[PDB]
Amino acid sequence: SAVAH
Amino acid sequence: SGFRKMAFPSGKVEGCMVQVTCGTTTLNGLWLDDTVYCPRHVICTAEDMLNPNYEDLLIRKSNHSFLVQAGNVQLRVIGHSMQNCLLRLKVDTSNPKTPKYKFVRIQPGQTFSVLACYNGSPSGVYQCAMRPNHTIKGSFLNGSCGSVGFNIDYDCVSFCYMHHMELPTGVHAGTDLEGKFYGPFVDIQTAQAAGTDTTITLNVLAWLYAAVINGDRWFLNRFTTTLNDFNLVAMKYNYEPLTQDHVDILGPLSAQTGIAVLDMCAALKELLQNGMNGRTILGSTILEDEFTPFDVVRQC
């Protein structure tokens, strides 16, 4: 999945 | 002499970096005039990210909902709007340290500088190319969101990227400064993957020209290949096709070196076919596709 920064 | 992967001087941007806190989340924001821009997902949480609806989320919030600190000084949010995947927060104070600027949407294969910032404070500057697949190969860590990419034309600053997230491969996705994502990526913490990438041929050639400009000519030869003959090879190696437009773009570089574009296309084909056999170009093991023609010129 995509990881927010 | 010499060729290095450089960056634009970052001061003008530094002046516009600020911290934005909402809830238990702190990330960077960009403060131009009376506006501060940041990723919309700042309002998210350990759970909303999982599947959010931005509109709902937004109205359960208010100007008091966000704390904006510049340096050590708090800042007054009075307005909040949402533009695509971004948040616009109005503030009482128009930044004094606001430079001439514009917002641009970068196109694939173009490059820009990134100022990586944590907690509103700039940590580092590096140069990045927008991959064909709409991702960039950056160095980002959590809390880096809201960091921006930019180019400078003389005094003016064109902003072309704001950071949002990291893909599974370790490459990064974000938006232009109107909140429109590069790529189809969406701001949800759900599975998303980078498309299969390809090499930017125009850039590799410009790079070869720079090398010649810089004295390593070992890869040249007297041969020539056709525009269609080369492309066939390019296809084989996952290189992008060359087009006449791209040939035209290279013309000054060709002229300066007195090296036809197709010949260089020949040299490339060979390099593609035979490798480097442990030779170096500009001190590089493999062809490098992260410098534009324009970059090469501004550095030679």
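Residue numbering for chain B follows Swiss-Prot, covering 3241-3540 in order.
According to its header, this structure was worked out by X-ray crystallography, 2.5 Å.
Positions of Cβ are set from backbone N, Cα and C atoms, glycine also.
Record features (Swiss-Prot):
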- B:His3281: active site, for 3CL-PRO activity (ACT_SITE)
- B:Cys3385: active site, for 3CL-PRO activity (ACT_SITE)
- B:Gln3429 to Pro: In strain: Isolate BJ02 (VARIANT)
- B:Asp3488 to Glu: In strain: Isolate BJ04 (VARIANT)
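Neighbours of B:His3281 (active site, for 3CL-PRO activity), defined as other CB atoms within 10 A of its CB across all chains, total 26. Sequence-distant neighbours of B:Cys3385 (active site, for 3CL-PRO activity) (same chain, 6+ residues apart, CB-CB distance under 8 A): B:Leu3267, B:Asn3268, B:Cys3278, B:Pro3279, B:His3281, B:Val3282, B:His3403, B:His3404, B:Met3405. Here the variant positions are B:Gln3429, B:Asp3488, and the one ringed by the most other CB atoms within 10 angstroms is B:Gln3429. In the three-state DSSP reading, B:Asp3488 (variant position) counts as helix. Note: the Cα of B:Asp3488 (variant position) and the Cα of B:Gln3429 (variant position) are spaced 43 Å from each other.
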